[PDB]
Amino acid sequence: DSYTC
Amino acid sequence: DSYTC
Amino acid sequence: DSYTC
Amino acid sequence: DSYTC
Amino acid sequence: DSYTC
Amino acid sequence: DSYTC
Amino acid sequence: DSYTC
Amino acid sequence: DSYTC
Amino acid sequence: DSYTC
Amino acid sequence: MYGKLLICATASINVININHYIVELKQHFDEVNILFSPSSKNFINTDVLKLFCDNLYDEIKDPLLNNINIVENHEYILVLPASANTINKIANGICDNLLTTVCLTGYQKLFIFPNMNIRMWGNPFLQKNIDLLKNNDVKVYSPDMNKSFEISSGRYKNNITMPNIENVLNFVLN
Amino acid sequence: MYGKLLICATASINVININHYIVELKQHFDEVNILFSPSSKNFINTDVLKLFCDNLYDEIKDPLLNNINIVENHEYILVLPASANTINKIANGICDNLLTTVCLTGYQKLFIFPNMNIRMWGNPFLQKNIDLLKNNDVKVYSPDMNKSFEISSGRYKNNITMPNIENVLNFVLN
Amino acid sequence: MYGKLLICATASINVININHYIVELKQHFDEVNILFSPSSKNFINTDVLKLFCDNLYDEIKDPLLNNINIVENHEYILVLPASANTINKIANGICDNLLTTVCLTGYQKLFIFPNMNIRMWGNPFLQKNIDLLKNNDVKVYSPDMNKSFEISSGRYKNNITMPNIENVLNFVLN
Amino acid sequence: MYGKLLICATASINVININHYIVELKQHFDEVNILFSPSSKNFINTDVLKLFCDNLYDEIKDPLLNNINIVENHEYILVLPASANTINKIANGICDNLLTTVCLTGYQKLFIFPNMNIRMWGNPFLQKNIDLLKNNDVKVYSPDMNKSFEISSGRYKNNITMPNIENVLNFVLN
Amino acid sequence: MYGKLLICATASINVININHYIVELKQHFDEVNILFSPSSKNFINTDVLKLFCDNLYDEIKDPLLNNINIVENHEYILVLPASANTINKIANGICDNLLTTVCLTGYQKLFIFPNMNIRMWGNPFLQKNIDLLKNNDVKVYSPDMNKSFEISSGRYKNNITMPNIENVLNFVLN
Amino acid sequence: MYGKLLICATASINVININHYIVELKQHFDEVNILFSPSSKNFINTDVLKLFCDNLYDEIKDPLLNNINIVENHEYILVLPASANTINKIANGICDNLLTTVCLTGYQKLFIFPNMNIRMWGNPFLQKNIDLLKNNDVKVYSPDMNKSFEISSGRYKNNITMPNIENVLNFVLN
Amino acid sequence: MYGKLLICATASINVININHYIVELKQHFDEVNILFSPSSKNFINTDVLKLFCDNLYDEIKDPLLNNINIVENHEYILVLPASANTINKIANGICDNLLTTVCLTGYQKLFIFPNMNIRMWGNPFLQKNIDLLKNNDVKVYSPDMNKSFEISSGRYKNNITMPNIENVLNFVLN
Amino acid sequence: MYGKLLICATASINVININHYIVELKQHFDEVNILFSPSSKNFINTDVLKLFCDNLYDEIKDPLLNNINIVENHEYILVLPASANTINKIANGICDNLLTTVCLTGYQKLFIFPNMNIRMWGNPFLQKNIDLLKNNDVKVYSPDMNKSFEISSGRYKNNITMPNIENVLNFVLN
Amino acid sequence: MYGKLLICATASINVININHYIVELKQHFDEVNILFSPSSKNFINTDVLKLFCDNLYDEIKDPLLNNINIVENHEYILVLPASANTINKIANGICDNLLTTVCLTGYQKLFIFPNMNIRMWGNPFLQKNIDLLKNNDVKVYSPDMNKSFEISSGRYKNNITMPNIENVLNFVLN
Ligand SMILES: Cc1cc2nc3c(=O)[nH]c(=O)nc-3n(C[C@H](O)[C@H](O)[C@H](O)COP(=O)(O)O)c2cc1C
Ligand SMILES: Cc1cc2nc3c(=O)[nH]c(=O)nc-3n(C[C@H](O)[C@H](O)[C@H](O)COP(=O)(O)O)c2cc1C
Ligand SMILES: Cc1cc2nc3c(=O)[nH]c(=O)nc-3n(C[C@H](O)[C@H](O)[C@H](O)COP(=O)(O)O)c2cc1C
Ligand SMILES: Cc1cc2nc3c(=O)[nH]c(=O)nc-3n(C[C@H](O)[C@H](O)[C@H](O)COP(=O)(O)O)c2cc1C
Ligand SMILES: Cc1cc2nc3c(=O)[nH]c(=O)nc-3n(C[C@H](O)[C@H](O)[C@H](O)COP(=O)(O)O)c2cc1C
Ligand SMILES: Cc1cc2nc3c(=O)[nH]c(=O)nc-3n(C[C@H](O)[C@H](O)[C@H](O)COP(=O)(O)O)c2cc1C
Ligand SMILES: Cc1cc2nc3c(=O)[nH]c(=O)nc-3n(C[C@H](O)[C@H](O)[C@H](O)COP(=O)(O)O)c2cc1C
Ligand SMILES: Cc1cc2nc3c(=O)[nH]c(=O)nc-3n(C[C@H](O)[C@H](O)[C@H](O)COP(=O)(O)O)c2cc1C
Ligand SMILES: Cc1cc2nc3c(=O)[nH]c(=O)nc-3n(C[C@H](O)[C@H](O)[C@H](O)COP(=O)(O)O)c2cc1C
């Protein structure tokens, strides 16, 4: 699972 | 210019 | 109970 | 007052 | 000897 | 006299 | 038992 | 004036 | 170059 | 339930039982907050009082606490226990720590409960300051005399004792 | 250009603008040196003032600074801003830090510019000390009243304000 | 009252007077928050600014501050005073501290107010970056020239000066 | 099994999952070593990676690590995740930490995998640097767009996402 | 041999020669113990005095020293050298350190030997406190005038000097 | 004897022999002062250079060193050895430490002597910056090629070498 | 007024009264400077001596003090009080601290004043070294015997005593 | 039971078994106290010996331990194990730590038990000092040769061995 | 290529150029390892030498380094530069640090290269020790006289100089 601010 | 609590 | 030196 | 080195 | 500022 | 990694 | 370097 | 152990 | 105090 | 109340606790051996007062007073005032003198931290872990009082003012955690806000936020300010040192600093307008600064700012809502050895109580300079405080509308409670446990000799001699809650309430509310 | 002047800055919120005074005063006095109270270091990095004043007296860098030399090296000593605490310490001859020690030693060249909330200004004990200071030839400027920025609300209101340079100069030189 | 505004203060000698701007701007923007470059902490105690601004972003107190949230929370981001270093870092997309990271993320709401010696201002590389910034829609104010108190010699000479509030407001709002 | 590979991990929120990549890549390269940027240490305990990679280069444990040896010891150098800051530093030849120094020295074996918010991705300066990197034979992967968990709003919006292993392998080996 | 004697040494430049007094007094009193003000520790290593006096009271080593016990354990308490600061604190009942707390508690056995520059000696506030002390039965010795080695200039001038042992003994025992 | 000269030493393995240059140059310039990059302190104890150069500028000892004064106090400023990092920072106008700040301010008196592995020297980005520096009147010496001690193997090989004094003098004075 | 004199003070209990000698000697020598052995710092705060001597050489403040310069700057070098340890180190040419290094370099201007218990004085090895020192032109004063304060008992007894100033002067000048 | 005995233990690998000696000797001497060289603390936790010996002299816990009292309090002083370094320091009268100071003061009650590699034992300088010690009435035991475990090669070769208790007792008491 | 060689470097100002020797000697000996005296660490960052020598023995990193192993691992042990202090300690068998302990253990493979001011060189005690060393088969090189850059004054005068490599090799191998 990728994250982003 | 002047400060107070 | 109160204390004293 | 503004300042400069 | 005694001293003073 | 000269050095290199 | 004695030791030595 | 002088001290010793 | 060599140095001395 | 009356207005918010602030306890200014100083370095008296009795500060170790300040929690009993916080709990009692919390039954009569909307809020009971506390502020300690730097030296009283040698007697207790002030952190634990966060579990009993609404707010703990810590000048080390926050060196820029607004003394004006603190005074305005309370209707009553109690110096309990009040040490000879703090009493004398207040009387001379000395405020070199947050507690004394708050007491200078809130002299109009100040209630002082002295606690110390009867011998200290007899100090001339202390007494002149107590008169000066009273003559300038700062409420100073008259220490109670009774059986006190003297840590020095382990004897239960007669000496100045801490005020019971009824007397605290009556002195503050009346 | 008058003689060397020393600024004794105390822990008033206004100490953060002390640089404006240093620069202004440097246009009228051979030297403008500065000395801070321990507590004022919580408001500003005193190190930066070395870039504006001729000399910075730091009791931490040098715990053995000669207060007699400091007093003899200046023709004028200003407590600006002067806190209620320092004013009261000076009035009682208390000198437990370099700043107050310098003020006790140089009472004859002392000029005090009070700065604090009007509520603190009304303290009875503070006022008795101010009279005592004046009655003993210590020059105490009368605080100006005007519009001020209240940090708690971020809005402007009437209260004690800092003295402008004309008034400082006139109070010190006349 | 306009939207929330963020001040990104850098290590210019003039950062010591950043409080004057905070107070002024607080009269026109819902919120005025501040964020300092690591180096500016050598000029002032940033802690005191908590008393003037709504929020102080401290990357040391909290190393995991979300730059995206910070940028989204403001309508205007001002680099004031803006150092040559930060201007050049922004121009090259370099963001090795929170301040520059915020500036990279919020380039669209960025307003830069340069402050430095005229000699530094003449640097070729700095100027190429200023053109690059302008040609990419980053608002860069043109430094004002006037009497500036040079710290090298206590003499008022002509050099780049800080922008007055009218100019700041006009540059940001128009 | 291909030659030794080095991962240069930077301060992207996704660095917390760098272990998944190490394990995957270890199935295809003789060695998988890692090197972190100083800031990424605020996101993870880099020490634990010693349990997955063959070697961990720590510039704090050893400030005199030979960047030339590091570059010569590997056939592939991946900046993953690659932050906007590191990408821009590499493009400008800035190398003020071990990671960027290694990237300058090994530009010929460099593979960059950008990761950041789409908003940051749109920065003009960042984009000019990405072109400069590509036009100078530094391999820069084109960020994938897809469902990403946005820590800011807790929503699964569309944004730049981390590259899956197939794409990493294909970009590096082809 | 008289009873136990306590020396309360304060931050006067002459505290560096306090050992001469300890040794002398030890020839006349069962015990000679010492207690220093926090500031005097900047002038001497108080630890060495443990080799001359019977007991050294250290409030840092033990923050909970019972001032009542200390006062009860001695027949005489000497403030020597007595600084202007400590004299003024005692006069106002201020006791924010162990030394002054002991002096407040034992005012009845207190003997004060002032030492300071003649200029400090002339301070109005100091003098009012000295009168107050005397008018309340606190024994204050009248400073001797004589050749004193002024540290400002390596020249022997006339100023306040330390009391010789005969005078100390006579003032304390008579 | 020519004017005052400043050496800006960076983190090249060769900085360990910077003393040889100081002594040599001191035979031709009124003063030879030195300023180090933060990273070079990992290679040598910069304190010892105080024994050879006239002045050592230490941004840690004094964080408020005036870069304008430093630049004005010298006729020549040499970056020797000049690292790829510092060269690239100067080219982009980046000045996040005292050394680079001095180089931005004194670009007109700047003489750069590159030192690094031939492989680093081939970096595209480094080379574009070197052209940019030269095209903007910053003097950049062309690295000499010759026999060198390779620390990894302990044997000699052909690579970039440090400039001898004749070449330094000729490049700076002609 | 004779030439500059240096006092090399060692860890003898009597080092606590070294100030009396500095003041006395300052009446006969242009300068009286002092240098302490590392161990003597456990007996006194050497910092305070800065108020009496012209210069204080501190190897901790400055680890790179030039012993040759120190020796050349003085016409006389006194080891006072001289401990058995330092005497024996000098005799064997051992110089593992600044004081002993100065004594080895300036053996030709060395004057040693032994101070220690008579029992230590009888040590065979110490005595052989004292003969060796004398037979090699190092001036070693013969310890005086007289009444002394014994720290263990607090009573006076016959033992080695410190030299009075007349004897010091006569031994050094004749 | 004989008089009080003091063990002066030095940094020999065998100091790790000093507890066996303490227990044995405690069966024959009123008291067995111990004193360690600074370096021996790298071999053992000296604190644990407080559980076996009557008193532990720690120069770090108390830097002002009276060596004269220590020597007077014992009838026998053993250097066991005695290192080459301490033996040589004693022979030259060097006493730069408490242990060697005690040995210089108590040379008349000194019993030395050498322990070291046979190779070290052959050192010319060591041997000259051992003769000097013996020729001046300092009792030096002749090292025993036997099977010793050599930590270097893990072999049980022949070398100098520690003295058994019978030999220690006989050498000290006879 | 001869056997393994160990350099024992001491606190001579010339220790700052010890790297030149390491590199040279590495061309003739299988291994060149180094060991510093505690004091020499005030002149250089010993850590960097790890890049030139095969092994760096650090008694702080490892307080339990086996001196016997160190001596057995080398065919030659050079004290270079050799300070007066270390020379004298070796001569007296004093070994209170790893370097001197190694020299005592390996006296048979010891080669000493003295370096110090000619004035120190003239010390009687130093010279007696040098004779003692030579008369006991410890190889002591005779210092060379020549143009030496005196640090006291930036002038080249005649004094003791460091040995060139040819002389070092010839003295050690012949
Ligand atoms: C164990 C002990 C108990 C004390 N008890 C009292 C007390 O009951 N009342 C008092 O006025 N001072 C007492 N003192 C002395 C104060 O703590 C001391 O004067 C202190 O400086 C006061 O500081 P404060 O006003 O900041 O609390 C005591 C001291 C100690 C160590
Ligand atoms: C944010 C803030 C602002 C303050 N402003 C004032 C002020 O204007 N005047 C004042 O007398 N005290 C002021 N105080 C209280 C003083 O700092 C406090 O009494 C202090 O102990 C004075 O110490 P000093 O005399 O060493 O400076 C302020 C405190 C804080 C935290
Ligand atoms: C006393 C002093 C004043 C300075 N004034 C300025 C200035 O007005 N403008 C500027 O661009 N840099 C100035 N500098 C240099 C910056 O502080 C320096 O370039 C710094 O690395 C910039 O970092 P920042 O971008 O993180 O604030 C000054 C430095 C000092 C020590
Ligand atoms: C919680 C958080 C997450 C971040 N995520 C990203 C990211 O995905 N990509 C990016 O380029 N920067 C990101 N940043 C900003 C970088 O950490 C910052 O620009 C940093 O200075 C880069 O340093 P580096 O290149 O040495 O890793 C994030 C910061 C924080 C606190
Ligand atoms: C070198 C020096 C010498 C001093 N000499 C005196 C002195 O003789 N008398 C005095 O009253 N204060 C003297 N002072 C000022 C006091 O140390 C200062 O007022 C201090 O705060 C008093 O604190 P105390 O009462 O806790 O000792 C001196 C200060 C220094 C730095
Ligand atoms: C042992 C070693 C030697 C190095 N030699 C060089 C060199 O010769 N030239 C160079 O440009 N960088 C060299 N580097 C890399 C730099 O130290 C690194 O890029 C650093 O961040 C530069 O910082 P500065 O510009 O503040 O000096 C070396 C690194 C190490 C650990
Ligand atoms: C309280 C005390 C007093 C001492 N008095 C003396 C003394 O008068 N003479 C002496 O030679 N050693 C004396 N010693 C022992 C020395 O301090 C000790 O040998 C020390 O290592 C000497 O170091 P130095 O030569 O660097 O001063 C004393 C030790 C203490 C703890
Ligand atoms: C593991 C090891 C074992 C040692 N064994 C001995 C030994 O048996 N005898 C000896 O004289 N020195 C020995 N040494 C060397 C001493 O510890 C060293 O010379 C030290 O400086 C002596 O200091 P001291 O006299 O204060 O104990 C050893 C060192 C180490 C690291
Ligand atoms: C800047 C400076 C340079 C020195 N140069 C020398 C030197 O050339 N030769 C020497 O024998 N001592 C020299 N000394 C003195 C030694 O450093 C000192 O005697 C030291 O205690 C020797 O310790 P070591 O034997 O552990 O290296 C110098 C001292 C300093 C501060």
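Determined by X-ray crystallography, 2.6 Å, according to the entry header.
The backbone N, Cα and C atoms fix where each Cβ goes, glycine too.
Reduced to three states, the DSSP call for R:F43 (mutagenesis position) is coil. Taking a C-beta cut-off of under 8 angstroms and a sequence separation of 6 or more, R:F43 (mutagenesis position) has the following same-chain neighbours: R:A11, R:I13, R:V15, R:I16. The note that Swiss-Prot attaches to the published mutagenesis R:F43 to L is: Binds FMN, but activity is significantly decreased.
Long-range neighbours of R:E75 (mutagenesis position) (same chain, six or more residues apart, CB within less than 8 Å of its CB): R:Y2, R:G3, R:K4, R:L5, R:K109. According to Swiss-Prot, the mutagenesis experiment R:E75 to D or Q carries the annotation: Binds FMN.
Around R:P81 (mutagenesis position), taking its Cβ as the centre, 29 other Cβ atoms fall within 10 Å, counting all chains. Record note (Swiss-Prot), mutagenesis R:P81 to D: Loss of FMN binding. The unchanged residue is displayed.
For the recorded site, R:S83 (mutagenesis position), the DSSP three-state label reads coil. Residue density at R:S83 (mutagenesis position): 26 other Cβ atoms are found within 10 A of its Cβ, drawing on all protein chains shown. The annotation that Swiss-Prot gives for the mutagenesis experiment R:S83 to A reads: Loss of FMN binding.
As a published mutagenesis entry, R:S83 to T appears in Swiss-Prot alongside the note: Binds FMN.
Under its mutagenesis annotations, Swiss-Prot gives R:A84 to V the following note: Binds FMN. Long-range Cβ contacts of R:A84 (mutagenesis position) within its own chain (separation 6+, distance under 8 Å): R:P114, R:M116, R:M120, R:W121, R:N123, R:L126.
Counting every protein chain shown, 27 other Cβ atoms lie within 10 Å of the Cβ of R:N85 (mutagenesis position). The note that Swiss-Prot attaches to the published mutagenesis R:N85 to D or H is: Loss of FMN binding.
Mutagenesis annotation in Swiss-Prot: R:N115 to D, described as Retains less than 1% activity, binds FMN; the structure shown retains the original residue. Counting Cβ atoms from all protein chains shown, R:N115 (mutagenesis position) has 29 others lying within 10 Å of its own Cβ.
Its Cβ taken as reference, R:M120 (mutagenesis position) is surrounded by 26 other Cβ atoms within 10 Å in the chains shown. Swiss-Prot documents R:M120 to L as a published mutagenesis change and attaches the note Retains less than 1% activity, binds FMN.
In sequence order, the mutagenesis positions from R:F43, R:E75, R:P81, R:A84, R:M120 that place a Cβ under 8 angstroms from a chain O Cβ are R:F43. Each residue contributes its Cα atom, and for R:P81 (mutagenesis position) and R:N115 (mutagenesis position) these two points are 6 Å apart. Note: the Cα of R:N115 (mutagenesis position) and the Cα of R:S83 (mutagenesis position) are spaced 6 Å from each other. Chain K lies within reach of none of the mutagenesis positions R:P81, R:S83, R:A84, R:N85, R:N115, R:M120 when a CB-CB distance under 8 A is required.
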